[PDB]
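K.L.:
Structure in structure tokens, see below.
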Amino acid sequence: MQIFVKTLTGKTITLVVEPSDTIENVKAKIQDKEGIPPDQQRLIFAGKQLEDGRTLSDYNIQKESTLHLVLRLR
Ligand SMILES: [Zn+2]
Ligand SMILES: [Zn+2]
Ligand SMILES: [Zn+2]
Ligand SMILES: [Zn+2]
Ligand SMILES: [Zn+2]
């Protein structure tokens, strides 16, 4: 299972994941790929704000889904 994360510049990160992976896990994988601190990362899928402790399957993120990194505002 893979997902795509688009960064704020539109760069695509491809990640190997499993349904149960937490969003926290995903943030760690993005840190490794791009050096973006997890505390600076805000993810959305299908307009939904994704919380660190919930899983990809909790959000119905599927094979080949795209997530966006969006502005950390405050
Ligand atoms: Zn496993
Ligand atoms: Zn995992
Ligand atoms: Zn695992
Ligand atoms: Zn920090
Ligand atoms: Zn999009």
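Header lists the method as X-ray crystallography, 1.5 Å.
Every residue, even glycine, has its Cβ placed from backbone N, Cα and C.
Annotation of the mutagenesis experiment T7 to D in Swiss-Prot: Impairs ubiquitination by CRL2(KLHDC3) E3 ligase complex; when associated with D-9. Looking at Swiss-Prot, you'll find the mutagenesis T9 to D noted as follows: Impairs ubiquitination by CRL2(KLHDC3) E3 ligase complex; when associated with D-7. Here the residue is the original one, while Swiss-Prot reports the published mutagenesis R42 to E with the comment Impairs ubiquitination by CRL2(KLHDC3) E3 ligase complex; when associated with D-44. Impairs ubiquitination by CRL2(KLHDC3) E3 ligase complex; when associated with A-72. For the mutagenesis result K48 to R, the note given in Swiss-Prot is No effect on HLTF-mediated polyubiquitination of PCNA. Impairs ubiquitination by CRL2(KLHDC3) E3 ligase complex. Here the residue is the original one, while Swiss-Prot reports the published mutagenesis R54 to D with the comment Decreases affinity for UBE2R2 in CRL2(FEM1C)-UBE2R2 complex. Under its mutagenesis entries, Swiss-Prot includes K63 to R with the note: Abolishes HLTF-mediated polyubiquitination of PCNA. Per Swiss-Prot, mutagenesis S65 to A is noted as: Prevents phosphorylation in case of mitophagy. Decreased localization of PRKN to mitochondria. For the mutagenesis experiment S65 to D, the note given by Swiss-Prot reads: Phosphomimetic mutant that binds and activates PRKN. According to Swiss-Prot, the mutagenesis experiment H68 to G carries the annotation: Loss of DTX3L-mediated polyubiquitination of histone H3 and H4. A mutagenesis experiment is reported in Swiss-Prot for this position, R72 to G, and the note states: No effect on ADP-ribosylation. Record note (Swiss-Prot), mutagenesis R72 to A: Impairs ubiquitination by CRL2(KLHDC3) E3 ligase complex; when associated with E-42. Impairs ubiquitination by CRL2(KLHDC3) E3 ligase complex; when associated with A-68. The unchanged residue is displayed. Mutagenesis annotation in Swiss-Prot: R74 to G, described as No effect on ADP-ribosylation; the structure shown retains the original residue.
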K.L.:
For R42, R54, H68, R72, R74, listed as mutagenesis positions, tell me which one has the smallest number of other Cβ atoms within 10 Å.
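P.N.:
Comparing Cβ neighbour counts within 10 Å for the mutagenesis positions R42, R54, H68, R72, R74 gives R74.
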K.L.:
Look at each of the mutagenesis positions, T7, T9, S65, and point out the one with the fewest other Cβ atoms around it within 10 Å.
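P.N.:
Among the mutagenesis positions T7, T9, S65, the sparsest Cβ neighbourhood within 10 Å belongs to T9.
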K.L.:
Using a Cβ-Cβ cut-off under 8 angstroms and a sequence gap of six or more, which residues of the chain neighbour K63 (mutagenesis position)?
P.N.:
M1, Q2, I3
K.L.:
Write out the long-range same-chain contacts of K48 (mutagenesis position), meaning residues 6 or more apart in sequence whose Cβ is under 8 Å from its Cβ.
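P.N.:
Once residues fewer than 6 apart are set aside, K48 (mutagenesis position) is near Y59.
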K.L.:
Relative to the Cα of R72 (mutagenesis position), which of the mutagenesis positions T7, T9, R42 has the closest Cα?
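P.N.:
Going through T7, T9, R42 one by one, the closest to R72 (mutagenesis position) is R42.
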K.L.:
What whole-number Å value do you get for the CA-CA distance of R54 (mutagenesis position) and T9 (mutagenesis position)?
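P.N.:
Computed Cα spacing between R54 (mutagenesis position) and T9 (mutagenesis position) is 26 Å.
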K.L.:
Look up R42 (mutagenesis position) in the DSSP assignment and report helix, strand or coil.
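P.N.:
It is coil.
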K.L.:
Which one is closest to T7 (mutagenesis position) in space, judged by CA to CA distance, out of the mutagenesis positions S65, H68, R74?
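P.N.:
It is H68, whose Cα lies nearest.
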K.L.:
Measuring Cα to Cα, how many Å separate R74 (mutagenesis position) from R42 (mutagenesis position)?
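P.N.:
One finds 11 Å between the Cα atoms of these residues.
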K.L.:
Can you grab the distance from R42 (mutagenesis position) over to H68 (mutagenesis position)? Cα atoms, rounded to a whole Å.
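P.N.:
Counting only the Cα atoms, the answer is 8 Å.
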